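One structure is given here, and the rest of the page talks about it.
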Amino acid sequence: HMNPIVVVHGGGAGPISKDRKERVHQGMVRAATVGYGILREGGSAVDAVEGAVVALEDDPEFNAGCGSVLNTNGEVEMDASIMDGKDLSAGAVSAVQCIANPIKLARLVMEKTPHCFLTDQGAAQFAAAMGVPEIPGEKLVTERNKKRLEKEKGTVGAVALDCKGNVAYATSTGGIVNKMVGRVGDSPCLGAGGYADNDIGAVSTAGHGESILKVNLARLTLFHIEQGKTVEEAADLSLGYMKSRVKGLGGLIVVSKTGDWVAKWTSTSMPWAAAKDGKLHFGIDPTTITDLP
Amino acid sequence: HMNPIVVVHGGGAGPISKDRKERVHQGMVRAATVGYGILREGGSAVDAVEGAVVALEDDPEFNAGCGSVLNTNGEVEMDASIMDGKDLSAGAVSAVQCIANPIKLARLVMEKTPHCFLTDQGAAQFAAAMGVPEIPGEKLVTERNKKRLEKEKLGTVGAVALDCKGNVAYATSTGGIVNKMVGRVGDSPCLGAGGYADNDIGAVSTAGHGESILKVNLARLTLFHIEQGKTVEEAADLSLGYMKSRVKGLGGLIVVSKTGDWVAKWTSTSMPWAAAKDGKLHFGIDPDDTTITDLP
Ligand code: NA
Ligand code: NA
Ligand code: NA
Ligand code: NA
């Protein structure tokens, strides 16, 4: 049976402060530890990517759940998706509010409806049927995010391969700062924000949402592998095309069916981390290979 | 410069009794002929697919705009998207209510905003801001679909086009499926799934079970194949082939390559479709019941 792997990513975004890397690092390391621990007891791929995306949602440092950017009204609106590479089962929520873990809600859509995607008010309806807690907007808005906005006036993801050779992906975000109300970016859109398939691999993406959607980056990446490119070569084709075709920047993380993995990005910085073989590989900048504490 | 062409379709579901067949064939002819009228008259492939689908939305016999299927909670929530192959420029909307024409809001999303996709409350407010009229919910509603939602206690409309300047586009629009959960979103607004447009390959607009079409990203898979060497019909067959086996989904698509070539195919029992090219109307519902007239 396969040796399991988890890869995580924060945003494929701008350059970070020298002091705050410390802080961002430990965010990647932590969510990846939650993912690799899960695989380390025969959790499934969906378990790992969800608990890993769960970690970063909870973390007010990352642009997802608590920590989400604000829309044009000072308000957090959230998208996410999760996908099962064996049978292509999937779940996604878009433009949801007053909840803590949009990724946990995306799994609930997937596991307990015959639908794959719920939006806005029907998505709240679904959450409360599932007895998901309402929290105050305040509890998701950093003092920080209000400043990022008023000047103008991040994504998190995970891929894993488990003990049985299943792949999966999770991606969650608060979107782009100042976005129109009800703007949906790539995150809850299969093939854009992520894709996962046992006959190929899994991908979660980050960066400019409209650009990712337009070139179908996640599924695109995996086409290149399907043609026998390396996971390195594949991700260099998709992001390079995204740049030359739509002037969009981003980054991505991928695991192929046989367990090869990479983080590549064309933006300034894509914070990432990976666990495989009791060893952890951490970076923010264009990499520590280190024991699993 | 190329010979312009539009292809239009309706839902990809089951058997259709002869009495409904006629108005459906009727409406598909208005759609093909409206879109073509724009292409003949110098217009863009984006303009032209916007054309074919507004006719399909305003026409009651098709699950998009007027005559959209009802969600579990007796309301209309509509999905639409539109793409320009020129630059891959796109606009989209999900869970829109109480407007006549979702595809127009979608194009307004491609042109008037920095985004490609708005939904529900957000999409309603942009529609206020662009001067989209706020039309009472019940006029979208129809007895056929009232009967149907009652009995439950499915349709999509689309077009692709090639223009006389070489450019390609698709538009897709839907009400979803019968007794869907509130705020359910299917394939029809998701680029790569409910449709894909790329001047360097061609354009495709899908029909059928939204959830499957999303799982396999049906429209972009037909294109990958057309890139690889496959003819439009082989690519149709194979992508359509894979949704059936891998995820046990049925549906359809229309496609039109950057070379002039077009096809319409389905794995559902039926799919109302018409193409217009070189001064003729093509149409059909069930496999090779092909009839061609001359289009004035
Ligand atoms: Na967070
Ligand atoms: Na990002
Ligand atoms: Na209609
Ligand atoms: Na349909």
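Residue positions begin at 1 at the first shown residue.
How was it done? The header gives X-ray crystallography, 1.9 Å.
Heads up, the Cβ atoms here are built off N, Cα and C, so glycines get one too.
Copied from Swiss-Prot, the annotated features are:
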- B:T156 to S (Swiss-Prot position 168): Strongly reduced enzyme activity (MUTAGEN)
- B:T156: active site, nucleophile (ACT_SITE)
Problem set entry | Cα-Cα span in Å, B:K153 to B:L154, with 13 residues unmodelled | 16
For this session: Let me know how many other Cβ atoms fall within 10 Å of the Cβ of B:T156 (mutagenesis position).
Result: 34
For this session: Look up B:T156 (mutagenesis position) in the DSSP assignment and report helix, strand or coil.
Result: coil
